[PDB]
Amino acid sequence: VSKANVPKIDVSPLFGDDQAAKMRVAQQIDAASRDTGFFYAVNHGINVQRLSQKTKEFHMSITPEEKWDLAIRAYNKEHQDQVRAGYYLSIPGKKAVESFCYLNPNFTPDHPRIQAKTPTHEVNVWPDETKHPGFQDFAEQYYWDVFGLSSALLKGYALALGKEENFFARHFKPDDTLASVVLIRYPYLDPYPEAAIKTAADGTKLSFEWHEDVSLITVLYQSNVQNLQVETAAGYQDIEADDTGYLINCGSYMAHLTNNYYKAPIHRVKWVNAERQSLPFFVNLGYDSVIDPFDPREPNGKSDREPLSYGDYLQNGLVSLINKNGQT
Ligand SMILES: CC(C)[C@@H](OC(=O)[C@H](CS)NC(=O)CCC[C@H](N)C(=O)O)C(=O)O
Ligand SMILES: [Fe+2]
């Protein structure tokens, strides 16, 4: 299997005020988005070793009792409000992966969207503080650290498409973003049950099948164990691991807005028998955010696609992904 072209881009100028330097970064983002659709953001400023250590401390100490008590509705019928946020249990002998998802920390009981019971907005659930000291505070601060990197990346994507730097970022706000963090644990298992291993049409053993992301962009930290593959014209190629950077790609909302100039790359997760972490941040806008679709390949920039509100896109996208590739 050939290695996919995944450039490392120094995104540090996107946090500053050197406009020329920002345009040179935007060009790199444009090139990577038009090629394989993936790049590693380096010089991003986030302490990813600490993220990995705090996540490991949580995954390895949470107990079965706590998992039921934090479980989403798919695993625990008592928790009807938990569609997105909470614990996603493994099923020994059948399903290896397990994870913990949380949303905007500003979705509190008094938030207007929580009061209106608007779909896709939920109040986060957390384990007991005495059992996981400092975890909630760490995780909430991580959300804001990765939100800040994502705002900087969105300035780069906007400039890359010929827009002003706040084109996307003006719709990505702390008070209403639907962005989520998922702390995924992929375990080492001896024996590794065959029921938890899927097989692609090309014979590749997988943990998660081909898909496009449900996001504007996806900002991912993963352990140093190679696992992702991206479909290109030359076939599926391996994305090398880099546990010092963030792997960035576009989701189908970006493909919609750009009339597929920046496609949402199709990718999948190979089966690897290794204890590792996959920690995505899905950059989602607000429920009512609507960006008018355009086409940077057309002289007048017009598109034959209709505006789609982010909330509608997200609710239906998450359900469709579960229908296609299974409840995680
Ligand atoms: C490919 C990486 C990102 C990861 O997959 C994933 O995270 C997969 C495919 S992108 N994503 C999802 O299942 C969507 C989770 C959405 C989250 N519950 C939310 O409510 O916002 C993996 O399996 O390692
Ligand atoms: Fe994905």
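Quick note: numbers on chain A are straight from Swiss-Prot, i.e. 4-331, in order.
From the backbone N, Cα and C atoms, a Cβ is placed for every residue, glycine too.
Marked as isopenicillin N binding site by Swiss-Prot: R87, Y91, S183, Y189, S281. Within 10 Å of the C-beta atom of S281 (isopenicillin N binding site) sit 22 other C-beta atoms, taking all shown protein chains into account.
Looking at Swiss-Prot, you'll find the mutagenesis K98 to E noted as follows: Strongly reduced the catalytic activity. Neighbours of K98 (mutagenesis position), defined as other CB atoms within 10 A of its CB across all chains, total 17.
Feature annotation from Swiss-Prot assigns domain 'Fe2OG dioxygenase' to 176-288.
The Cβ of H270 (Fe(2+) binding site) lies under 8 Å from the Cβ of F41, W213, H214, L231, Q232, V233, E234, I242, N252, each on the same chain and at least six residues away in sequence. DSSP assigns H270 (Fe(2+) binding site) to a strand in the three-state reduction. What Swiss-Prot lists as Fe(2+) binding site is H214, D216, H270.
Swiss-Prot lists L223 to I or V among its mutagenesis entries, and the accompanying note reads: Strongly reduced the catalytic activity. Applying an 8 A CB threshold to same-chain residues 6+ apart, the list for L223 (mutagenesis position) reads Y249, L250, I251, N252, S281, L282, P283, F284.
Among the mutagenesis experiments that Swiss-Prot reports, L231 to T is described with the note: Abolishes the catalytic activity.
As a published mutagenesis entry, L231 to I or V appears in Swiss-Prot alongside the note: Strongly reduced the catalytic activity.
Counting only residues at least six positions away in the same chain, the Cβ atoms of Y189, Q225, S226, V228, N230 sit under 8 Å from the Cβ of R279 (2-oxoglutarate binding site). Residues or ranges marked as 2-oxoglutarate binding site by Swiss-Prot on the basis of sequence analysis: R279.
Recorded in Swiss-Prot as a mutagenesis result, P283 to L carries the remark: Abolishes the catalytic activity.
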Close to ligand 2, in the sense of Cβ under 6 Å, among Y91, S183, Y189, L223 as recorded positions, are none
Expressed in Å to no decimal places, the gap between the Cα atoms of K98 (mutagenesis position) and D216 (Fe(2+) binding site) is 21
In all the protein chains shown, the tally of other Cβ atoms within 10 Å of the Cβ of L231 (mutagenesis position) is 23
DSSP puts the residues of the domain 'Fe2OG dioxygenase' (176-288) at 9 helix, 48 strand, 56 coil
